[PDB]
Amino acid sequence: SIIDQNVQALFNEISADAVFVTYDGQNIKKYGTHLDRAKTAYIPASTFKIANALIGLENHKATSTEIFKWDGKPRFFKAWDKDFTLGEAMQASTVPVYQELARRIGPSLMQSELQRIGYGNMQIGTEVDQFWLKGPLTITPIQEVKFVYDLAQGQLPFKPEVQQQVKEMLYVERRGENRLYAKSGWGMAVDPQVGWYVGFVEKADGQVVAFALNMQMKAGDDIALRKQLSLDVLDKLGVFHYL
Ligand SMILES: *C(=O)[C@H]([C@@H](C)O)[C@@]1(C)CC(S[C@@H]2CN[C@H](C(=O)N(C)C)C2)=C(C(=O)O)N1
């Protein structure tokens, strides 16, 4: 319809290859400039923090209350040089905290758990704190959107209290009683770079619309574009109107 055309017209000014997938529990829908991205596997990058938190809370390797203290070594980013709960680190996307969480899980458990839940190609390689950053773990946008849809509904194979804790770590904003949850990612260690904005909108209706923006990135690109483009799309779709 015209709203489909409204959404496609947003991408006609985006020069990068991009797909935007939505999932409402019945139908997958695809928008953007390169629709085959939706069935292509990319590294999860920072969106893997969702599965990381779930696995780590599920297996008694952290709680949502524990402080991950900074060990005094200046990190790549400076605003990471502080203490973090898992939730505070989710919003700050603090990779060293989630690397430490991966090391608490260990390669053996991490592997069996990715297999158990069927996350992407379920491949971890030999370095337990790098596989979502460099490969070999990859996942398609359609797999992400179905992953987080189930998270929204409490239907992933984890304890419901664990899903609820991780779900609220992703809380972004609400408009009336519609709630946006989302996690961004920018995998810079691979060629080509991959950009993600994945999440879901929970309506007061209880209905959920999960979404995944996935696009080619290159150095110097606007870090705010992924989020701003996704909110534009969600507004044009009528899933998450601007106020
Ligand atoms: C996650 O996908 C990614 C890596 C480190 O795992 C992460 C957390 C980095 C970035 S943006 C990058 C780090 N901070 C820089 C910055 O803000 N400026 C202005 C220099 C750029 C993201 C992201 O999603 O934006 N994810």
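The numbers used for chain A are those of Swiss-Prot, and the residues that appear cover 38-280, in sequence.
Method reported for this entry: X-ray crystallography, 2.0 Å.
Cβ coordinates are placed from backbone N, Cα and C, and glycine is handled just like the others.
All protein chains shown were included, and the count of other CB atoms within 10 Å of the CB of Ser83 (mutagenesis position) stands at 22. For the published mutagenesis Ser83 to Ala, Swiss-Prot gives the following note: Reduces catalytic activity about 500-fold with respect to nitrocefin. Slightly reduces thermal stability.
Among the features that Swiss-Prot reports, beta-lactam binding site is placed at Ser83, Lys86, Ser130, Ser221, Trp223, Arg263.
Per Swiss-Prot, the feature active site, acyl-ester intermediate maps to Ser83; the stated evidence is experimental evidence.
Cβ neighbour count for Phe113 (mutagenesis position) (all protein chains, 10 Å cutoff from its Cβ): 7. DSSP classifies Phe113 (mutagenesis position) as coil under the three-state reduction. For the mutagenesis of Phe113 to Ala, Swiss-Prot gives this note: Reduces catalytic efficiency about 30-fold with respect to oxacillin, and about 5-fold with respect to penicillins and imipenem. The structure shown keeps the original residue.
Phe113 to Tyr appears in Swiss-Prot as a mutagenesis experiment; the accompanying note says: Similar catalytic efficiency to wild-type with respect to penicillins, oxacillin and imipenem.
The note that Swiss-Prot attaches to the published mutagenesis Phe114 to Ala is: Reduces catalytic efficiency about 70-fold with respect to oxacillin, but similar catalytic efficiency to wild-type with respect to penicillins and imipenem.
Same-chain residues at least 6 positions away in sequence with a Cβ under 8 Å from that of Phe114 (mutagenesis position) are not found in this chain. Here the residue is the original one, but Swiss-Prot notes a mutagenesis experiment at this spot, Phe114 to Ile: Reduces catalytic efficiency about 300-fold with respect to oxacillin, and about 30-fold with respect to penicillins and imipenem.
While the structure shown retains the original residue, Swiss-Prot records the mutagenesis experiment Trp169 to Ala with this note: Reduces catalytic activity about 5-fold with respect to nitrocefin. Reduces thermal stability. Taking a C-beta cut-off of under 8 Å and a sequence gap of six or more, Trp169 (mutagenesis position) has these contacts in its own chain: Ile80, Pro81, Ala82, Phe85, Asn89. Following the DSSP three-state reduction, the secondary structure of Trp169 (mutagenesis position) is helix.
Quoted from Swiss-Prot, the note on the mutagenesis of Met225 to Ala is: Similar catalytic efficiency to wild-type with respect to penicillins, oxacillin and imipenem. For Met225 (mutagenesis position), the number of other Cβ atoms no farther than 10 Å from its own Cβ, over all displayed protein chains, is 13.
Mutagenesis annotation in Swiss-Prot: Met225 to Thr, described as Reduces catalytic efficiency about 100-fold with respect to oxacillin, and about 5-fold with respect to penicillins and imipenem; the structure shown retains the original residue. In the three-state DSSP reading, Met225 (mutagenesis position) counts as coil.
Apart from the site residues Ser83, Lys86, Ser130, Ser221, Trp223, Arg263, the chain places the Cβ of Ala82, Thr84, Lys220, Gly222, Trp233, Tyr234 no farther than 8 Å from the centroid of the site's Cβ atoms, the recorded beta-lactam location. Ligand 1 lies under 6 Å from the Cβ of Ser130, out of the recorded positions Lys86, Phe113, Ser130, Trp169, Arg263. Here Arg263 (beta-lactam binding site) comes close to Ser221, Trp223, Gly232, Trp233, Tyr234, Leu250, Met252: these same-chain residues lie at least six apart in sequence, with C-beta atoms under 8 angstroms from its C-beta. Listed in sequence order, the mutagenesis positions from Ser83, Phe113, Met225 having a Cα within 10 Å of the Cα of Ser130 (beta-lactam binding site) are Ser83.
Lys86 (beta-lactam binding site) sits 16 Å from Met225 (mutagenesis position), taking the Cα positions as reference.
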